[PDB]
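Student: Sending over a structure as structure tokens; questions will come in a sec.
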Amino acid sequence: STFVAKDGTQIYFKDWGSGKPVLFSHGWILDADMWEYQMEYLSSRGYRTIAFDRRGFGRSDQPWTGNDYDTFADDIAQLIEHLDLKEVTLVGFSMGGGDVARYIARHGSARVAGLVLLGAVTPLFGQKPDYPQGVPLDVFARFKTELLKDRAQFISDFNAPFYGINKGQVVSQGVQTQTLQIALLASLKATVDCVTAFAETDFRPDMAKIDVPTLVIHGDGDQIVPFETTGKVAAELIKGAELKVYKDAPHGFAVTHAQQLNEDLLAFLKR
Amino acid sequence: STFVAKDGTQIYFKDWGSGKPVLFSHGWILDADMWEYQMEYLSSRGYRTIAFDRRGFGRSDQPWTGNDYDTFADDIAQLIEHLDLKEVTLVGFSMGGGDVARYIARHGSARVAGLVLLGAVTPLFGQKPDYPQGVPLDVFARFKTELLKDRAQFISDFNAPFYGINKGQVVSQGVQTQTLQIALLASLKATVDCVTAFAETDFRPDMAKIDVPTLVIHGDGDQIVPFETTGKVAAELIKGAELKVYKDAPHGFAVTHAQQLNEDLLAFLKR
Amino acid sequence: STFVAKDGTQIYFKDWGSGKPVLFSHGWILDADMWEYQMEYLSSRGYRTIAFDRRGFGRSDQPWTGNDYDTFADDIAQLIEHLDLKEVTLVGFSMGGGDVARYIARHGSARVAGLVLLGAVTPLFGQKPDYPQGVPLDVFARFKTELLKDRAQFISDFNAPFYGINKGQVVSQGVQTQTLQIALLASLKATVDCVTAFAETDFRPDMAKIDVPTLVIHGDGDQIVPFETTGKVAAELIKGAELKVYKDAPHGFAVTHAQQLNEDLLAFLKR
Ligand SMILES: [Cl-]
Ligand SMILES: [Cl-]
Ligand SMILES: [Cl-]
Ligand SMILES: [Cl-]
Ligand SMILES: [Cl-]
């Protein structure tokens, strides 16, 4: 399915099953397919599951402008409006944790039953004056330089630390092939602009606005989005949030810990 | 090109050339591109060729519902009506033999000049009480279990018995790459529901409804859809059907036996 | 974005940034993504960048008919008209040098500020009675035969001479994977007809119609489109054209010499 955002950007989404809705926001160089197993799992068990390709990614249009969290958050608002969703459980992975938090901050939580932040960049990923423990901006600047030289090889090399294959996690060649295939669908421009966005955007004000049940899940072996300065802090800053730590899990844990995640999502929805 | 099915599903198709129409229905985890050489061959020789991506596959939408042979047959009916096709020769490969057969069973043959069943699941693939020679259902249940764990690696491993590479057929790396790339476009949900559909659907009543010239072609090395219990029987059950057995040919014989298939299709059309 | 051509063919394009427009025409078995680094570079520096997927390629429709330079040129005209572009700099790579030249030839240069020809087939690629130095037609006949047997393996094998990898150019596996992925999106029919088109079409008359500033760039290690009989002659035949030769550069120099190309394009636009 598609809808057209305010600026004319066409956004691809899937809307499966019926019942209470669960809306998924994918990570960086991924698309809505990263959620296919969670969607099948929950839609076969009485839920409606919705997942979009972020602007610039997968099957969506690739606009030059609007590659920032405020626009990402408003794109989600438009999707929710378009389908007239109510009591939605928002689920964000990695950089996609930021647009679901920012949606709540910009639009409130009247339509929202709950929030799930999976290996998410919230509440803040990069360094700030009062957050020297964040990732230094020159680290991201280097990634951008590499992406602007050869993004295809960048993505290909990113598979190992993403899935923790370099630390003994086991992920098939098939999954690695699918990951690269999907990543190459994306815009070079959106790919690089998203680094800027997740490097620099501060979601600490957003955390104070989250007034729904919230589950934070993070792998403490995550090489991409460090657990200690992201998920651990998000769970403390969000009132009433629950935290689950998957021991030694990598960033790409929707793959390596698929069944555990499916069960945790179900348990949260049935709380 | 696209048409929209009754339930809102957008379906991609290609419609090439002019003349008497030949409408192709692809196999499992493939899409309309599996026919590109047959389409070029026949459309360069004065036929109109049409091939669609089944719902849930290729460039088509991925609906949660309607992944069953009655709906697939009705999709084909909608395409035929969409383009107002007459004297159409229907050509179905593998699981795609089922939806062309079920189209005739549900809609009759007023628009149909002839039927070709290529390595097809017809008349019945899975075991029934009166068909113990069919494939036991626990075989398909295991496939579903494996697809719900890692469909990307399932498809990758499937290449070998599909093309008979495991038994000495020679197929390029290029073709194996293209096969996996196209398979990964598909929905996880459609991929799994199709297994249920081809495992359990009985097309034996459909065979009695086929009242047009019919050619059945099957490889006798077919490791996926066994000739003895499918194409052999389909040819005996359809009145006036002709049977061609490709010696030592695998399931993926539109690739391994491309030229022979092209020439046999042309001869059938010219009969 | 998309527009619909005269014959109903839907063509995908990207339109990025603002400022003076630069319209890019890709090579054979590529798509608009081949320009992503040039588009990012120029659109980050005050230019509007536009690149389309040629009919039969990438994300565009795959028509049976119209796979010829006159139609290609008219598709470009229709895109220029669709966006009401003025003072456009046309940039064509490889076979795409032909449709920008033919667009000037058929429609004039009222809308055009400049022309850039990159490893282009202009002014004539294949042999003619007065051009025995051209590539013999049996060479292209053999490519077509191979493509009509196994286009996927043809493309895979083409990576090496395209990028000069067989002559010590260094190109990542990621770029080669991306090149194959994009090529496989294309129509078999379009892929084959384009060979006929660039083999046989004579752009020598077109050269005399080009009355705008023109930069010709070509690598003199080009194994696909020989510098001596194409770019070298195009630069001599177009009044006032500038020529730059990249020493030992291959056909796929937008990849191997990306930064040098970006800087040359920018220098040209600023002249
Ligand atoms: Cl269960
Ligand atoms: Cl608390
Ligand atoms: Cl009979
Ligand atoms: Cl010169
Ligand atoms: Cl040089």
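Numbers in chain A come straight from Swiss-Prot, and the residues shown are 2-272, in order.
We read in the header that X-ray crystallography, 2.0 Å was used to get this structure.
In case you wondered, yes, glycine gets a Cβ from its N, Cα and C as well.
Annotation source Swiss-Prot lists acetate binding site at A:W29, A:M96, citing experimental evidence. The note that Swiss-Prot attaches to the published mutagenesis A:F58 to H is: 50-fold increase in catalytic efficiency with acetic acid as substrate; when associated with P-30. Among the mutagenesis entries in Swiss-Prot is A:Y70 to M, noted as: Does not affect esterase and perhydrolase activities. If you look up Swiss-Prot, you'll see A:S95, A:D223, A:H252 marked as active site, on the strength of a curator's inference. Annotation of the mutagenesis experiment A:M96 to T in Swiss-Prot: 4-fold decrease in esterase activity. Loss of perhydrolase activity. The annotation that Swiss-Prot gives for the mutagenesis experiment A:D100 to E reads: Small decrease in esterase and perhydrolase activities. For A:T123 to P, Swiss-Prot lists a mutagenesis experiment annotated as follows: Does not affect esterase and perhydrolase activities. For A:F228 to I, Swiss-Prot lists a mutagenesis experiment annotated as follows: 3-fold increase in esterase activity. No change in perhydrolase activity.
I would like each feature placed in context: is it buried or exposed, what are its neighbours, and how far apart are things?
Tutor: In the three-state DSSP assignment, the secondary structure recorded for A:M96 (mutagenesis position) is coil. In this view, A:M96 (mutagenesis position) is surrounded by 28 other Cβ atoms within 10 Å of its Cβ, with every protein chain counted.
In three-state terms derived from DSSP, A:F58 (mutagenesis position) belongs to neither a helical nor a strand segment and is classed as coil. When Cβ atoms from all protein chains are considered, those within 10 Å of A:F58 (mutagenesis position) total 26, not counting its own.
All protein chains shown were included, and the count of other CB atoms within 10 Å of the CB of A:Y70 (mutagenesis position) stands at 24. Secondary structure at A:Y70 (mutagenesis position), as computed by DSSP, is helix.
Sequence-distant contacts of A:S95 (active site), defined by Cβ-Cβ distance under 8 angstroms and a gap of at least six in the same chain, are A:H27, A:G28, A:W29, A:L31, A:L119, A:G120, A:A121, A:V122, A:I225, A:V226, A:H252.
Within 10 Å of the C-beta atom of A:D100 (mutagenesis position) sit 26 other C-beta atoms, taking all shown protein chains into account.
Residue density at A:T123 (mutagenesis position): 30 other Cβ atoms are found within 10 A of its Cβ, drawing on all protein chains shown. Under DSSP, A:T123 (mutagenesis position) is assigned to coil, being neither helix nor strand in the three-state scheme.
Mapped onto three states, the DSSP output places A:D223 (active site) in coil. Sequence-distant contacts of A:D223 (active site), defined as residues of its own chain at least six apart whose C-beta falls under 8 angstroms from its C-beta, comprise A:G120, A:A250, A:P251, A:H252, A:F254.
Around A:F228 (mutagenesis position), taking its Cβ as the centre, 20 other Cβ atoms fall within 10 Å, counting all chains.
Mapped onto three states, the DSSP output places A:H252 (active site) in coil. A:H252 (active site): 27 other CB atoms within 10 A of its CB, across all protein chains.
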Student: Between A:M96 (mutagenesis position) and A:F58 (mutagenesis position), find the distance joining the two CA atoms and give it rounded to the nearest Å.
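Tutor: A:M96 (mutagenesis position) and A:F58 (mutagenesis position) have their Cα atoms 13 Å apart.
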Student: What is the nearest of the mutagenesis positions A:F58, A:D100, A:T123, A:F228 to A:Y70 (mutagenesis position), using the Cα of each?
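Tutor: Answer for the nearest of the mutagenesis positions: A:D100.
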Student: Counting across all protein chains present, how many other Cβ atoms fall within 10 Å of the Cβ of A:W29 (acetate binding site)?
Tutor: 25
Student: Indicate whether A:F228 (mutagenesis position) is helix, strand or coil by DSSP.
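Tutor: Assignment for A:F228 (mutagenesis position) reads helix.
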Student: Please report the distance from the Cα of A:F228 (mutagenesis position) to the Cα of A:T123 (mutagenesis position), rounded to the nearest angstrom.
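Tutor: A:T123 (mutagenesis position) has its Cα 10 Å from the Cα of A:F228 (mutagenesis position).
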